[PDB]
Amino acid sequence: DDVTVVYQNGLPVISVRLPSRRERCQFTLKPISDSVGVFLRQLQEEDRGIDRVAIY
Amino acid sequence: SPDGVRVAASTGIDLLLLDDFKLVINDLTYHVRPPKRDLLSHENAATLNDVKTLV
Amino acid sequence: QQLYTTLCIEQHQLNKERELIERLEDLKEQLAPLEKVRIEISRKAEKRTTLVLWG
Ligand SMILES: CCCCCCCCCCCCCCCCC[C@@H](O)O[C@H](CO[C@H](O)CCCCCCCCCCCCCCC)COP(=O)(O)OCC[N+](C)(C)C
């Protein structure tokens, strides 16, 4: 599995695999109104087994 | 999504109702099929000519 | 409402205010060299006005 970023309706959709159920999940990002830490907060809200997140 | 990937809880409803989806409630998966408009004749100057004719 | 979503109008409005904020904070970029001269000129003009008042 990869992490795929595509564009739908002018917004980026990023499809990442969550660990606790091992099913993918797509996140719709807003390129102006949103930040990195709100994307990581949504990523920890979707699955509670994502205690450690980082982005480099 | 109909491909099988989950849809995160920050996705708006207006982005969700542009395609089919599946709704899982406890263990039953209901295949929701919303009434969608066309996307072939959805050139925006024609959709604005529909809004102009209706108003 | 199905045109407000497929044309991505909310990001267009936020792009518009981002353009306005950038134009405002770039008009304040070429002003800060000039006020360093203007404050000097106004200071050494008030320093000569108080001379004729006390005179
Ligand atoms: C630049 C280098 C420094 C120079 C330092 C030397 C300064 C030399 C002095 C120059 C004087 C300029 C200031 C003028 C002060 C005079 C005050 C005047 O009021 O005295 C009157 C006496 O009159 C004076 O003899 C001259 C009258 C003024 C006519 C000349 C005008 C000079 C103005 C030059 C521009 C400078 C700006 C003015 C600064 C206030 C008596 O008061 P009063 O009778 O009860 O007036 C009634 C009050 N009103 C006006 C509000 C109704």
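Following Swiss-Prot, chain A residues are numbered 73-128, in order.
Structure determined by electron microscopy, 3.3 Å.
Note: Cβ is positioned from N, Cα and C throughout, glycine not excepted.
On its own chain, A:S92 (mutagenesis position) has A:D119, A:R120, A:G121, A:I122 as residues at least 6 apart in sequence with a Cβ closer than 8 Å to its own Cβ. For the recorded site, A:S92 (mutagenesis position), the DSSP three-state label reads coil. Quoted from Swiss-Prot, the note attached to the mutagenesis of A:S92 to A states: Impairs calcium uptake, but has no effect on oligomerization and interaction with MICU1 and MICU2.
One mutagenesis experiment named in Swiss-Prot is A:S92 to A, and its note says Decreased MCU current; when associated with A-57.
For A:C97 (mutagenesis position), the same-chain residues that are 6 or more apart in sequence and have a Cβ closer than 8 Å to its Cβ are A:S87, A:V88, A:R89, A:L90, A:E118, A:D119. Listed in Swiss-Prot as a mutagenesis experiment, A:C97 to A is described as follows: Abolished glutathionylation in response to reactive oxygen species.
Over all protein chains present, the Cβ of A:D123 (mutagenesis position) has 7 other Cβ atoms lying within 10 Å. The secondary structure of A:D123 (mutagenesis position), as reduced to three states from DSSP, is coil rather than helix or strand. Experimental mutagenesis is annotated in Swiss-Prot for A:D123 to R, with the remark: No effect on calcium uptake in presence of high concentrations of calcium. Abolished dimerization of MCU.
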Chain B neighbours, restricted to the mutagenesis positions A:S92, A:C97, A:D123, by C-beta under 8 angstroms: A:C97
